[PDB]
Amino acid sequence: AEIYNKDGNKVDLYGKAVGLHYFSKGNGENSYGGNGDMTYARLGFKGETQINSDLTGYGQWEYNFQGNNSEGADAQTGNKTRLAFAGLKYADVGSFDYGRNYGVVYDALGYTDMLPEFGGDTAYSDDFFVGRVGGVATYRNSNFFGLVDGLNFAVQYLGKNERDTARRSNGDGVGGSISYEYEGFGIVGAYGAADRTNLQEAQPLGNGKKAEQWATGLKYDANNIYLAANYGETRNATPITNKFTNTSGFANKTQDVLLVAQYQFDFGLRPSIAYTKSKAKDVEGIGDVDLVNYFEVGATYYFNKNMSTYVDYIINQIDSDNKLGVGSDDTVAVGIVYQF
Amino acid sequence: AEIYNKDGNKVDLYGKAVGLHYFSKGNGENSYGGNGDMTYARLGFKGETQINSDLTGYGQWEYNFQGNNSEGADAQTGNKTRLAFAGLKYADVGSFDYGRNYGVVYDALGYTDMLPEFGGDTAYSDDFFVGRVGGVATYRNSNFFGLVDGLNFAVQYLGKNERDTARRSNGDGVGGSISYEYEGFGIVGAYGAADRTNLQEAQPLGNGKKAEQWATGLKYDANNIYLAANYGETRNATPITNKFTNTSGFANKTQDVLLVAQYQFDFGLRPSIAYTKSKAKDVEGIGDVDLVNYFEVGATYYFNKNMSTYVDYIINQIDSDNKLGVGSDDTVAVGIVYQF
Amino acid sequence: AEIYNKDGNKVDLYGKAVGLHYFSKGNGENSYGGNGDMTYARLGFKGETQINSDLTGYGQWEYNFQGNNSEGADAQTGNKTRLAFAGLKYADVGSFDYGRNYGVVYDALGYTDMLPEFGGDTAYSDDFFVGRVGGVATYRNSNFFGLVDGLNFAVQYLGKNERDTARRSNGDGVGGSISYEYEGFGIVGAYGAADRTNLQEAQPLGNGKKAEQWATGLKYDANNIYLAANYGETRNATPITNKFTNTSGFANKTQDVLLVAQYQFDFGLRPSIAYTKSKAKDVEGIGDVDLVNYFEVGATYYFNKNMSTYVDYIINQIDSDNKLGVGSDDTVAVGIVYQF
């Protein structure tokens, strides 16, 4: 909600209260998303200032508060700053912003990440170029310097993040994306390469000094119709876990496919169907394994721009004898969303 | 303070900064409230959207930030999300919201929870139905479908919360309440029952598979006069600790009595007196023992709807040879509250 | 940014997004400020209500969110409530506020705490009277009861904080400050003394029952010119660490000197240079040793009151053979800041 607009500076204070519960069979240890309350809140601000007729400065912040914790010792469990950056936009030159913002490959992955609750399974947080990540400087250009309508591109530099855990770690990297839109159609390709930290190589699973992520996408977004497809490959880049041996790390190679089909009825209903297959190869001791594999059917009901409820049903295709101990049970989400 | 109201949606951004100090003799280890700085801040949003003439949507979030912590490792000690839910309200049919909201029995306990700082001692956080608690879907209905002015009631369903601590866990449960008000008078009855977790039974104190909490209240609230009385009973639900044996759990049976008397003077002062006695029975190894027992004297001075100060003196009736090692000393609070 | 003004209460919601990166050779520990991503965000409210034509009430809250953390287990590392207090201001009597607020000695140190990124090394967090501290009660008076323009003073009481770390602990104490300004010029003096906790004496470094901090400053702040000079001494108060022995504590005596020179060009540039030397004496086992010693050159370019960028280069004079293992390398900061 824009709550300040004066002297060439505007501040939108946005957020939401999302009441949410997951239902899966048994306890749901062996399920896709789990079982129980998943209620949460978002808060964030978008600030934008007009420095002059061509030049804009801006900054955005966003925090996820969890609401399924007690007021006890676990009060902070799952709270996080999701976004935190600042940047400039100048004429038809382009924009540059630095901080913790989504990685360049998500430019593609965003295409299919449209589901009521789930989906976009391959957009892991702090996972190099496929998701939200600290320490990125990104340059973007719209309509190619004002000469080509619909031609966007971006080059991203990834700063080194040597953390205590291997999962949230990354080396220095470079990435990019190119996208074209014309009359409802959209095509995007994105690729990133990065150094791996020593701490990541010292891990049981995954082998290489270089992580590589690339993805392409197609979409049709018009007349209440949304269709989307993502295909991607990763080299030493998808985080994975062996549930039997209790070891952690990355998959040597993965192939990811996402399909999304949604229709927006005028009366409030937006039924959604989807398909996801993320498969790994060369997982040490295990080899080839499916990390993600499901059909999804769901629907969001929009009361208006501020209120919605949805049901998101994940039909698991993963087999109970999954070599990586991946959950095989189905999971259902029921959400009611106030936002501003 | 309502800081956005446009296109049929309003957002009230409220919070407070409460400078607060506790005074007990010595270390205040052996007292009711403790000794030292207790400064805190609250921040939150109450959002409401008008969907159509009968149907309103809403969502609320609320956070407690502690200010008596350093900027070191304990910076987070006592910060927590208090409220986080979303819901719908339809005509004279009623309202429904899901998430973290006050438990149903609070509808009774709210009558006596009116003190400047302390009081309402039997409304423990994460204690099934008497205080703020995770995972509740609540139906409330005012004036009985619009057919009976003043007759409100509510039914609450409590989701299972298997946490790391027994204190902060709860099983599956259901509760309900009925209140009637007429020309200053108010009467309320409330009752809830719920399953207990394994981790809760594996505690030294308390025996049963079922938690039960009920409370009733009478009150007169008119012409600057506030009177309130609560009586309630609990079975295997009230959290307790043995300070000697260092053992934890719930009391098998408790009886709670709270009286509150306040008058609001027009020149700003609101002197308050209260009495609280919460005693337990069938406490393993001890039997009958008083958990809470004090008379309270205090006064709050309102500068305005945004500024106040108070002094709250707790005269403890608990004896120093309390079988559960409960504090016997008095505690005084000095508060200055800015709010919006 | 003022976002509410109705019925005699105003609420300014302020905060920022600071994209920031640190540059030092190698990993970062043997440097001044470190190496890698340091993006952070602030959020806060300043509230003020008019009770009547003479009496004003106010409250402020301010929080730091870190953005250089992952979304894993380290999500909260470096987040903190910086400010949390409430107070009153009455006519020409003066103002009084309680909570977690800046120490009184900061009234002096503020003259020099003006660099684009670093500087103000003697404004330690939770360090009695030289930095932000919980449980302080301050009375302040401007223009000496309104009779003498430019003559301001403050008296501050520091409440006891028996915490887990000697670094973040403090006993009961008293402090004060007096400042006078005339036609661009300013002079300020401040002094505070306090009891030390048992846990603080039980530390290896530092000897005494009374901690003492005092500091004076001169400044000229007019016609785009900013100059500042600060000199101070501490007794058993500056937190210090032996990097070789992994021992922590306080320096028995410190002498601190700070110089700051800045000029604000009308076209947007504000170059800043500084000098800071904080050296300790009678440090157990070592004796005399330098804690802080550098020359600084940097510049902030202001796009407007909402957007700015800076480069701040620290030239460390600290020796690689520092007896306390204090980093000896230089550090460069690069920042881009949106604020409101």
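Residue numbering in chain C adheres to Swiss-Prot, whereby the residues present occupy positions 23-362 in order.
Header entry for method reads X-ray crystallography, 3.5 Å.
In case you wondered, yes, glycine gets a Cβ from its N, Cα and C as well.
Quick look at what Swiss-Prot annotates:
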{"type": "VARIANT", "residues": "C:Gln88 to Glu", "note": "In strain: B/r; AA sequence"}
{"type": "VARIANT", "residues": "C:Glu139 to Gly", "note": "In strain: B/r; AA sequence"}
{"type": "VARIANT", "residues": "C:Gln284 to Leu", "note": "In strain: B/r; AA sequence"}
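C:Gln88 (variant position) sits 29 Å from C:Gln284 (variant position), counting Cα to Cα. For the recorded site, C:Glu139 (variant position), the DSSP three-state label reads coil. Looking at C:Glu139 (variant position) and C:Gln284 (variant position), their Cα atoms lie 14 Å from each other.
Taking 8 Å as the upper bound (exclusive) on CB-CB distance to chain A, the variant positions C:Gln88, C:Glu139, C:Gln284 give C:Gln88 in sequence order. Here C:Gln284 (variant position) comes close to C:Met136, C:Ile247, C:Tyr248, C:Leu249, C:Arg292, C:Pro293, C:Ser294, C:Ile295: these same-chain residues lie at least six apart in sequence, with C-beta atoms under 8 angstroms from its C-beta. Counting neighbouring Cβ atoms within 10 Å of each of the variant positions (C:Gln88, C:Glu139), the lowest count belongs to C:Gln88.
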